[PDB]
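The block underneath contains the structure these notes are about, expressed in structure tokens.
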Amino acid sequence: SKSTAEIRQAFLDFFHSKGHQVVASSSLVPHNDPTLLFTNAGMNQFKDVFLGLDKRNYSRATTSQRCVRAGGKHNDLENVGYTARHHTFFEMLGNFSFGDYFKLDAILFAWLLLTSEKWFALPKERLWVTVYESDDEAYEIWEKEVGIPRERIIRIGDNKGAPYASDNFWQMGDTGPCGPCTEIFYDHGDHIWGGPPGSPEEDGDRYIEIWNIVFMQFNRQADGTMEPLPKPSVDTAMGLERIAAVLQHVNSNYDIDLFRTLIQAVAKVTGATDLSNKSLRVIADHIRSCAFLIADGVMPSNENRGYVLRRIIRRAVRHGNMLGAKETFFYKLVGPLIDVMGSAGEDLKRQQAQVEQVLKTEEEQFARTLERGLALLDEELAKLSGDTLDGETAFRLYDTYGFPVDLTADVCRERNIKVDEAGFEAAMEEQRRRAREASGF
Ligand SMILES: C[C@H](N)C(=O)NS(=O)(=O)OC[C@H]1O[C@@H](n2cnc3c(N)ncnc32)[C@H](O)[C@@H]1O
């Protein structure tokens, strides 16, 4: 089968042959978008093009964009290790139309690449599509132009409990370009639990969302109002790891060539032997987000972007502790990561030494309190009455041991214990009041 690198290149070659300008991945950190924590989509760097504020010499483009979804509008951190399809760091294979082609040709391009004998040649019968309920045009295209049997065309409304809150209406964030979308799903088979989109078991890993095609129509405002974009446009993204799983005839993203090699490296540095352990997958994912974030300029801190990075690093180190790592290990994964990322890791390779030192320093710093904090958490859980850890304890782990509350919740989750978030926040607010009282005016 094709490697992840070959699949990335094949996608770009396809759209290039269809007249799309190949544009390099942007950084994970925007310089000119205050509404954006980390790059969470291929379209981010073209946001102003969609808004009609920026013009390019090309009207159609294709990228393989590195994305991190660990905060803001799109945050999958808590899904990592619990599904076979969610990462913090991942690549979007995208094509874009800036007032060029629209609905029909976007769908045809995607179907052709996916199903043509000349290209990816996926079995058509295992492909399902969803459309926004009101998008009669998209429904007709799949049914009559493409020829998907009606039983595999699913209409999805505002299933998230609010106007425009839908799996088939994509939004960059609370503000920004948005519009109705159509998604392509692949059925991995009855050996995997799950039902098709729209069904009660849709959240299973059986029917995987591979490719989302957005018909950009509006610019959302802070108040929630939709203002029409100057030109209806197209924003698409196929998950590289997810299509790689399909093409390499495996079911989990973590079973693709990239992750198989990376997980082996994690086992090597932690001393783990059970290659099926959940923590190995978590660490493999976390090194990708952490290493690339540092390469793109993020430094660990206790505020904003730096704190999200610190939280992910420390959670990764914690998982290494559960696997029984005897020494500093996380920074040792930068090399192996560069080795599996191909051309998509060039920015990381350029700064390998710097990234390694940052991760080494951060792990050593956290090691000063990690085992001691875990010992306290064990002590408190052993005598805990009920299914919820008190907020005072979560706060003490935060204040004394530097345990972010989500790191503490992560450990407790593994033992079917919840954390009193309201209690933690109350404790944090009490401390802020003490600081204000002591500092004065
Ligand atoms: C196209 C639109 N701008 C967009 O971002 N759509 S999307 O949110 O659905 O993401 C595009 C694709 O990336 C993949 N993807 C999204 N989140 C992911 C995650 N947390 N981990 C791995 N892949 C993800 C899925 O294949 C998804 O269809």
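Numbering, chain A: per Swiss-Prot, residues 2-442 in sequence.
Using N, Cα and C of the backbone, Cβ positions are placed for all residues, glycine too.
Every protein chain shown contributes to the tally, and the Cβ of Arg70 (mutagenesis position) ends up with 23 other Cβ atoms within 10 Å. Quoted from Swiss-Prot, the note on the mutagenesis of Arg70 to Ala is: In mutant 6A; abolished binding to lactate and protein lactylation; when associated with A-44, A-171, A-213 and 236-A--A-238. In ATP-binding mutant; abolished ability to mediate protein lactylation; when associated with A-171 and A-240.
Contacts of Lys74 (mutagenesis position) defined by a Cβ separation under 8 A and a same-chain sequence distance of 6+ are given as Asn41, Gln172, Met173, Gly174, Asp175, in order along the sequence. Here the residue is the original one, while Swiss-Prot reports the published mutagenesis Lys74 to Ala with the comment Loss of alanylation activity on tRNA(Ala), protein is not acetylated.
Around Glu184 (mutagenesis position), the C-beta neighbours below 8 angstroms that are at least 6 residues distant in the chain are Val130, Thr131, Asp168, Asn169, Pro198, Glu210, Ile211, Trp212, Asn213, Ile214. Here Swiss-Prot describes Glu184 to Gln as a published mutagenesis experiment; the accompanying note says: No inactivation.
The note that Swiss-Prot attaches to the published mutagenesis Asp188 to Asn is: No inactivation. All protein chains shown were included, and the count of other CB atoms within 10 Å of the CB of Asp188 (mutagenesis position) stands at 17.
A mutagenesis experiment is reported in Swiss-Prot for this position, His189 to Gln, and the note states: Inactivates the enzyme. On its own chain, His189 (mutagenesis position) has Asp206, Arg207, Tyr208, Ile209, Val247, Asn252 as residues at least 6 apart in sequence with a Cβ closer than 8 Å to its own Cβ.
Within 10 Å of the C-beta of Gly240 (mutagenesis position) there are 23 other C-beta atoms, taking all protein chains into account. Among the mutagenesis entries in Swiss-Prot is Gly240 to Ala, noted as: In ATP-binding mutant; abolished ability to mediate protein lactylation.
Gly240 (mutagenesis position) and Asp188 (mutagenesis position) have their C-alpha atoms 15 Å apart, to the nearest angstrom. Separation of the C-alpha atoms of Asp188 (mutagenesis position) and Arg70 (mutagenesis position): 24 Å, rounded to the nearest whole number.
Not a single one of the mutagenesis positions among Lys74, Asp188, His189 has a C-beta coming within less than 6 Å of an atom of ligand 1. When secondary structure is read from DSSP and collapsed to three states, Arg70 (mutagenesis position) falls in the coil class.
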